[PDB]
Amino acid sequence: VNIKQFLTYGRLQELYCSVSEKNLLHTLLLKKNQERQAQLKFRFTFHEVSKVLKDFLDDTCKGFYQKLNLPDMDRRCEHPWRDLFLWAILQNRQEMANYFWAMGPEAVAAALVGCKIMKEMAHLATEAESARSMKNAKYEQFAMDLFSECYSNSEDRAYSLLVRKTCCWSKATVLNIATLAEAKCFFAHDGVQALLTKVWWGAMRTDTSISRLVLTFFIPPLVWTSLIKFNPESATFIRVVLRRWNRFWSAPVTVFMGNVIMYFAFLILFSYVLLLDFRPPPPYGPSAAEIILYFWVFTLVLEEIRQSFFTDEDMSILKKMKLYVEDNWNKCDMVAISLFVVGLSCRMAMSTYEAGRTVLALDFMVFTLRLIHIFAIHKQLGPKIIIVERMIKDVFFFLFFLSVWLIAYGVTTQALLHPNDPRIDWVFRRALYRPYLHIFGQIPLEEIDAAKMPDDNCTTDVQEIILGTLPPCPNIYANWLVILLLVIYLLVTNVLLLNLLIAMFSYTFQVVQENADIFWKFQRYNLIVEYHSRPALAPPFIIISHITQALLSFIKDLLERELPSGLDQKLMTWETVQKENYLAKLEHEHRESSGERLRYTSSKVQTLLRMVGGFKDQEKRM
Amino acid sequence: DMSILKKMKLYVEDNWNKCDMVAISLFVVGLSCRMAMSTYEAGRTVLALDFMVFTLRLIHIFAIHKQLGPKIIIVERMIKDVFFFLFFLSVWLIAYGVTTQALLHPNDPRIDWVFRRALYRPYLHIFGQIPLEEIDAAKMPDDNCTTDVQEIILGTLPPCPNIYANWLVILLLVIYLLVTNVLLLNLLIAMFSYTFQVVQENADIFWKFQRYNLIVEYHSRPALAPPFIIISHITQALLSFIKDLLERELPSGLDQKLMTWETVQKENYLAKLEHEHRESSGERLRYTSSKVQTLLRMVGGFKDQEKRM
Ligand SMILES: C[C@@H]1CC[C@@]2(OC1)O[C@H]1C[C@H]3[C@@H]4CC=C5C[C@@H](OCC[C@H](CO)CO[C@@H]6O[C@H](CO)[C@@H](O[C@H]7O[C@H](CO)[C@@H](O)[C@H](O)[C@H]7O)[C@H](O)[C@H]6O)CC[C@]5(C)[C@H]4CC[C@]3(C)[C@H]1[C@@H]2C
Ligand SMILES: C[C@@H]1CC[C@@]2(OC1)O[C@H]1C[C@H]3[C@@H]4CC=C5C[C@@H](OCC[C@H](CO)CO[C@@H]6O[C@H](CO)[C@@H](O[C@H]7O[C@H](CO)[C@@H](O)[C@H](O)[C@H]7O)[C@H](O)[C@H]6O)CC[C@]5(C)[C@H]4CC[C@]3(C)[C@H]1[C@@H]2C
Ligand SMILES: C[C@@H]1CC[C@@]2(OC1)O[C@H]1C[C@H]3[C@@H]4CC=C5C[C@@H](O)CC[C@]5(C)[C@H]4CC[C@]3(C)[C@H]1[C@@H]2C
Ligand SMILES: C[C@@H]1CC[C@@]2(OC1)O[C@H]1C[C@H]3[C@@H]4CC=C5C[C@@H](O)CC[C@]5(C)[C@H]4CC[C@]3(C)[C@H]1[C@@H]2C
Ligand SMILES: *[C@@H]1O[C@H](CO)[C@@H](O)[C@H](O)[C@H]1NC(C)=O
Ligand SMILES: *[C@@H]1O[C@H](CO)[C@@H](O)[C@H](O)[C@H]1NC(C)=O
Ligand SMILES: [Ca+2]
Ligand SMILES: [Ca+2]
């Protein structure tokens, strides 16, 4: 059977129409068909398949079947193994999909696509057993093992395989598909990390010492010395010195360094303006340092705009905005920008001056916390960010129990101690703020224990309590009960509930620390990619880079590169050979396994018993 | 006798050696400053720090005991954990402290008090020092306070804390207490627990290496303890001018006998390894499958020959 001749588009559509009607793919195709019928022979059509694929990849299946809209039904599929793999993946058939992947040309990209589709469908997950089998798909492992084989083979063709635009997946890069699939374990591969290190250092050699690089950063003229080794490849002298300077000052590591230093400078200036040089409204004018801070934040806004609208390429504006706002650091920045603008606006008026100063203090808090993202560069600091996020989630869930318990205890103690205090603010103080402070050692027994209550001048008159002339007299009717409740609260809260939260923290830390390497390598990938696409200048100076880019656009890649047809075909054949070698080694390993040997021995012993019995009977005939 | 530079490099490679060097330098600087009236207090301060260094130097003798040795390594790794935790702690404390200083004392110009309220007070919150009389308006005393900047700088009266939005200051303090005191402190403690677990898994090996190092260190030391060690030093110098348990040179016959004995021991060890490998389950399975294959082929041939008859 020749699959190239066997699989026509009509045949493929017939296969898509022959879905068992008990699996998720049939339901999804039914929903697509119902939507199409509402908006406007074969039960299902390639339009429905394209829409279903769009709900899992949304960029990869660009005109897989919409190109001709519908293609000729007697025409053979241009990518038969790709189509068969996609069809066998959409319906949770993993063995068949494994076979189709083993016969397919672009296997790393196919495996990453399969892992993405498996996780998205396990998010859909109509059933639960299918969802569990689809959680353990092991396609990212196929991609990782094939790429390990490829990287061990050549280590230079592996990088090109990482960055080349695929032919079977609509010019999508393997790294693009891994990002779409969120394949954290693939990004943690040694080959991917090596390519990331090569991108990180740019023109310099990756073995460059940190001390030499920092010292050359702080002494720019020393870059023309041989202190920093660079990778191979009047007017000439100027050109070569400019080339050396640009190659050093364009590397993502130096851009990162400069951005970190200028962010420290920005925080220092922000703190100076907020704490020492915050002047009255424009009647007495903002200080010059404040205007410098305004310009700095304006350049930050320009950088945000560049990242949200003019990032790297041309897509839908809405798609680019969605990609921008999907990053949590991006929305953190947006919050900081909005807070600064509101603060500045309120500060410009006398009646809102204090509110503006308050909002600006909160904005400094937000910017300083924003500074945290640079810790992903270090293995010992990166994973702790993820730990802190999960631990914040743990705190959020613990807060339900804490709030219920504190409401009960605080209202009971407020009723027992100050039944005649009408003021609501003091009700909430004594009911929640004081019990919360008990957790951290703040136990004011002079307000709770009668024997410790001072002889202060106190009133029982409600009007005098409301007026605030004298503090209310605490009720000591049954003070033993108040003290017993405080003892119980101290035990329960401070030991039991606090250590329940701490045990939750410990479990979270243990779970993240088990996978610390993978998490940090994914973080490092994201940080290196972020600073590789950034302009070489740090804000405020980034205004120069923005102006230069705009002027270049008006007047007139390391990753995701397009290859010549011959080199592309050579790479595809090389990867196919690597996949064949990997599968052959897997088969050989399987054959020599203990279970396989046991099965072979038992079967052959059975055959030997039968044939030896026959031979013995024949001999006994003689 | 080696290269002088090699011996110095070997000396300074030991951390206890550089600890001692720090202690000696501190004592010398302290004594020198103490010799002058204008540097007397600085000399006393440096000598106090030197006592601290010497007392911590005393820790090295704990390697002699199995229950004390490994704890030194645990403490070193835990200090590294603290160093890495300090980045998060410093960033968070800078954010919170500057925000609260701006909210509470926007008119206080003095930088020392800025840094006090921005980092020293939030750090002390971690250890139960929560002065609500400076943060909560309802707990603020009726003390005699000024809003004049000149009077604040002069120090005549304490500055009046700003109570503009005190609910926000209190909410920030509540959030800081939760985040820092529970979350971040227990993140550091979980790091500590992981470090302790990793070292305690290999406690025996670490302590035995420590014991080796300590025994070797005190085997090569002169028999007299300082100050008295001056007598041993003078005796050694006099012996050098006028005129080993480990690392000993053997006669040629005994050396050859030892080499042959070790070769025989290695041969016995390798033979036992080979015998263990042969009788393993996997090897037996491989042998049985291969011989069953051979038996199938040869029995088929024999059966065909019999069927010829
Ligand atoms: C292992 C486990 C640990 C936890 C726990 O169980 C065991 O421990 C138990 C111990 C127990 C507690 C044991 C004892 C008591 C005392 C008892 O009061 C007796 C009531 C009498 C009558 O009403 C009040 O007396 C008098 O009051 C006056 C004030 O009103 C004081 O005058 C002061 O007045 C003014 C003070 O402002 C000022 O003029 C002066 O300062 C002074 O003149 C007198 O001096 C004092 O004599 C109340 C109960 C209490 C606190 C127990 C509570 C429960 C425990 C904590 C257990 C735990 C589960
Ligand atoms: C489970 C979880 C725990 C954590 C938390 O969430 C839930 O708990 C919540 C509880 C909440 C708090 C609940 C209540 C409040 C009170 C509120 O003030 C109301 C504002 C008004 C108006 O501006 C001020 O009032 C008045 O001020 C005056 C001072 O200025 C006082 O006069 C004093 O003046 C001088 C004091 O020097 C002296 O003359 C005397 O001593 C006295 O005359 C009055 O007596 C008082 O009436 C501010 C907010 C706060 C603290 C909440 C903050 C957030 C919580 C902790 C929640 C947690 C997330
Ligand atoms: C963590 C939750 C948030 C929401 C909430 O409980 C904790 O906060 C508390 C703060 C309370 C305020 C505190 C002070 C005052 C001033 C007083 O003159 C009138 C009542 C009012 C507004 C109170 C109304 C009820 C409020 C919002 C409580 C509310 C359930
Ligand atoms: C753990 C870090 C060490 C470094 C540092 O932050 C914590 O220490 C802080 C102590 C600060 C001092 C404290 C007191 C004074 C006296 C005052 O009249 C002038 C300013 C000055 C020197 C301050 C300058 C800034 C300093 C070094 C801060 C500096 C970022
Ligand atoms: C309490 O107020 C009354 C009002 O007359 C006064 O006489 C008395 O001295 C006050 N006591 C204290 C402790 O302030
Ligand atoms: C505060 O200082 C003024 C100066 O006249 C004085 O009259 C007043 O008694 C002082 N109050 C306190 C509480 O020291
Ligand atoms: Ca951003
Ligand atoms: Ca020494």
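Using the numbering of Swiss-Prot, the residues shown for chain A are 390-429, 446-473, 489-653, 698-1020, 1027-1092, in order.
Quick check of the header: electron microscopy, 2.3 Å.
Here the Cβ of each residue, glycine as well, is placed from N, Cα and C on the backbone.
According to Swiss-Prot:
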BINDING   A:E768, A:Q771, A:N794, A:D797, A:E994  Ca(2+) 2 binding site
MUTAGEN   A:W793 to A  The antagonist NDNA fails to suppress channel activity
MUTAGEN   A:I836 to A  The antagonist NDNA fails to suppress channel activity
MUTAGEN   A:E853 to A  The antagonist NDNA fails to suppress channel activity
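Feature annotations (Swiss-Prot) mapped to structure.
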residue : record                : DSSP (3 states)
A:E768  : Ca(2+) 2 binding site : helix
A:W793  : mutagenesis position  : helix
A:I836  : mutagenesis position  : helix
A:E853  : mutagenesis position  : helix
A:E994  : Ca(2+) 2 binding site : helix
How far is it from A:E994 (Ca(2+) 2 binding site) to A:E853 (mutagenesis position), counting Cα to Cα, in Å?
-> 21
Cβ-based proximity (under 8 Å) of the recorded positions A:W793, A:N794, A:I836 to chain B, or none | A:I836
Between the recorded positions A:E768, A:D797, A:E853, A:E994, where is the Cβ count within 10 Å the lowest?
-> A:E853
Can you grab the distance from A:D797 (Ca(2+) 2 binding site) over to A:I836 (mutagenesis position)? Cα atoms, rounded to a whole Å.
-> 12
Additional residues around Ca(2+) 2, ordered along the sequence, whose Cβ is within 8 Å of the centroid of A:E768, A:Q771, A:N794, A:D797, A:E994 | A:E767, A:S772, A:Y788, A:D791, A:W793
Other Cβ atoms within 10 Å is the metric here; tell me which of the binding-site residues A:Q771, A:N794 scores highest.
-> A:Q771
Non-local Cβ contacts of A:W793 (mutagenesis position) (under 8 Å, 6 or more apart, same chain)?
-> A:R834, A:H837
C-alpha spacing of A:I836 (mutagenesis position) relative to A:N794 (Ca(2+) 2 binding site), in angstrom = 13
So how many other Cβ atoms are close to A:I836 (mutagenesis position), meaning within 10 Å of its Cβ?
-> 19
Using A:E853 (mutagenesis position) as the reference point, find which of the recorded positions A:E768, A:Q771, A:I836 has the shortest Cα-to-Cα distance to it.
-> A:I836
May I ask for the distance between A:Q771 (Ca(2+) 2 binding site) and A:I836 (mutagenesis position), taken between their Cα atoms and rounded to an integer number of Å?
-> 19
Give the distance between the Cα atoms of A:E768 (Ca(2+) 2 binding site) and A:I836 (mutagenesis position), rounded to the nearest whole Å.
-> 18
